[PDB]
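Sharing a structure here in structure tokens format.
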Amino acid sequence: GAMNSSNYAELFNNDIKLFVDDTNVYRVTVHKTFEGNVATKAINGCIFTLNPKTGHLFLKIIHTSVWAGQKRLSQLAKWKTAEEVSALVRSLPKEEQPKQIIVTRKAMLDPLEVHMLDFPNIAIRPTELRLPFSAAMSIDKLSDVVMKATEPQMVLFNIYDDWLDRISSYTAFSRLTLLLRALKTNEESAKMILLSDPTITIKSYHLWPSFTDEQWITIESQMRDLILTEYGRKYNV
Amino acid sequence: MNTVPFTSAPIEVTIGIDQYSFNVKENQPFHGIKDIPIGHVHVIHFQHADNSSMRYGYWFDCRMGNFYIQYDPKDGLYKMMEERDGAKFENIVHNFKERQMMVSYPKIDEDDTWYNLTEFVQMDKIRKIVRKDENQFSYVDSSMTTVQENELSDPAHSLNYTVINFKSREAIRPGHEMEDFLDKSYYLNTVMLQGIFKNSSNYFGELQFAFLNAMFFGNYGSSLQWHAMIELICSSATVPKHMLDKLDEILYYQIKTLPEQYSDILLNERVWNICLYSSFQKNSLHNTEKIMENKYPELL
Ligand SMILES: CN(C)C(=O)Oc1cccc(N)c1
């Protein structure tokens with residue numbers, strides 16, 4: 001069934017599961033033509049496929065060539081997403097395949113379900129949560145690998161860096177969702193918070209700064225302030 | 001013109017014969033129905049006055065035998081039976097006609113309704129959907145479930161309609177996932193028409209039979225089947241032109257005949273709005289769209 005606030009701890013049990021977000025698969029800039037009409041130019045995108053328990057991120061880069069000569073691209077994007085997720089599952093050993101795939105947008109249910117007909121024991125589920133995974137292209141290293149791609153490419157990351165050595169996956173997911181919510185609500189401010197101090201670095205093999213436990217509390221506190229504010233600046237309160 | 005003799009009418013019952021119906025009182029001197037047109041299947045159906053629960057009835061074709069109705073007080077229903085003794089039957093019928101104990105199948109001469117509702121329905125195909133091979137006629141009632149319903153429980157008492165499922169390996173060619181899901185022509189023309197039904201007449205016959213069981217018995221699984229068979233054609237970009245023209249005629253007469261007060265349960269809003277306004281064939285059902293818009297504009 002649908003994933004919501006009530007069954008949130010299920011994300012961190014020992015049944016393998018993946019979130020799939022398709023927001024950033026088909027991306028365009030809209031511009032004027034010489035004749036004064038409007039046209040779109042596509043840019044590279046990505047499927048965001050995340051194991052919330054382990055932090056393993058399967059980032060399938062979608063190169064603009066996959067749209068050449070195709071119609072109804074927003075619709076095709078959902079089926080392309082489902083085809084790539086299906087290909088990913090088939091590439092994993094049986095004992096690594098997910099038992100559930102949770103899609104962040106309901107329009108992905110039927111495309112994924114049809115592509116996964118071969119896997120009747122994998123549950124395809126929606127969610128009621130408003131998860132901020134679109135903001136993954138606000139993470140600099142992830143954006144950089146997507147824009148530089150010259151061909152289809154899968155890139156593997158751990159979106160939690162080394163956090164699981166010190167915190168649980170519940171706490172790591174909550175940190176991730178807070179960082180991404182902040183980046184989505186006010187990217188510039190959020191990015192100021194994370195690196196305005198020049199002595200805290202991002203390791204070459206990591207995505208986020210090497211904060212101590214105490215600095216993470218400060219950082220997390222600053223992100224919640226941002227989110228509350230912008231919610232005022234937005235609604236005037 | 002043939003006759004179906006009733007042994008008696010011991011319980012008050014509304015009797016249907018095709019799209020006609022009449023009331024019979026407890027122990028009324030009623031001995032059957034005469035002047036039944038040859039050349040068509042027919043259905044004779046029952047709703048007891050005391051228990052509107054369970055509409056039930058029998059599909060039959062008088063060319064296949066001499067059939068009569070006799071009430072069974074143990075099982076509590078009117079049962080169809082075959083009389084194998086031809087001279088016994090003729091003598092039975094002639095006596096009741098002489099005593100004018102029978103109602104007349106009341107067909108208006110201009111009226112093609114029943115032909116138009118049963119054009120492609122054959123008894124031999126009914127008997128494969130309703131399996132009871134010791135009889136030449138077929139029992140159906142409001143509660144019988146379909147094979148597909150059982151998968152989602154008595155196999156002997158099921159409606160064995162052709163299983164249609166748009167998210168199934170039969171419907172979706174590996175590697176044509178998006179193509180086959182958004183344009184069901186493969187599934188309609190290759191899997192179902194060429195593979196399973198053999199021709200469109202058998203397809204239309206099952207569609208018509210499913211509608212009639214939905215209308216006369218309120219059979220929910222039959223209504224599901226009728227809508228699924230409509231949707232499979234409407235959701236196909238490539239349909240033979242003769243099939244579309246015949247479908248429009250079929251549906252038109254079904255909508256024409258439907259009780260105005262049953263449209264709330266017998267018509268699926270989603271299927272009809274999709275078929276008439278969003279599907280590949282949205283512009284191919286002129287007669288059906290005009291009668292639906294003038295008779296059930298609320299649904300849409
Ligand atoms: C088989 N049916 C048609 C039948 O028994 O009809 C009659 C004939 C004779 C007596 C009575 N009771 C009814």
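Heads up, residue numbers simply count up from 1 along the chain you see.
Every residue, even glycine, has its Cβ placed from backbone N, Cα and C.
For the mutagenesis of A:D21 to N (Swiss-Prot position 1853), Swiss-Prot gives this note: Reduced growth at 30 degrees Celsius. Strongly reduced growth at 16 degrees Celsius. The structure shown keeps the original residue. Where Swiss-Prot documents A:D22 to N (Swiss-Prot position 1854) as a mutagenesis experiment, the accompanying text is: Reduced growth at 30 degrees Celsius. Strongly reduced growth at 16 degrees Celsius. For the mutagenesis of A:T23 to A (Swiss-Prot position 1855), Swiss-Prot gives this note: Reduced growth at 30 degrees Celsius. Strongly reduced growth at 16 degrees Celsius. The structure shown keeps the original residue. Annotation of the published mutagenesis A:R105 to K (Swiss-Prot position 1937) in Swiss-Prot: Severely impaired growth. Reduced growth at 30 degrees Celsius. Strongly reduced growth at 16 degrees Celsius; the original residue is retained in the structure shown.
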Cα of A:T23 (mutagenesis position) to Cα of A:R105 (mutagenesis position): how many Å, rounded?
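A:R105 (mutagenesis position) has its Cα 8 Å from the Cα of A:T23 (mutagenesis position).
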Between A:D22 (mutagenesis position) and A:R105 (mutagenesis position), how far is it from one CA atom to the other, in Å?
8
Taking only same-chain residues 6+ apart in sequence, whose CB is under 8 Å from that of A:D21 (mutagenesis position), what do you get?
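Same-chain residues close to A:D21 (mutagenesis position) (Cβ under 8 Å, separated by 6 or more) are A:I47, A:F48, A:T49, A:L50, A:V103, A:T104, A:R105, A:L131, A:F133, A:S134, A:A136.
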Where does A:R105 (mutagenesis position) sit in DSSP terms: helix, strand, or coil?
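SS state of A:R105 (mutagenesis position) = coil.
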Would you mind checking how many other C-beta atoms are within 10 angstroms of the C-beta on A:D22 (mutagenesis position)?
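The Cβ of A:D22 (mutagenesis position) has 28 Cβ neighbours within 10 Å.
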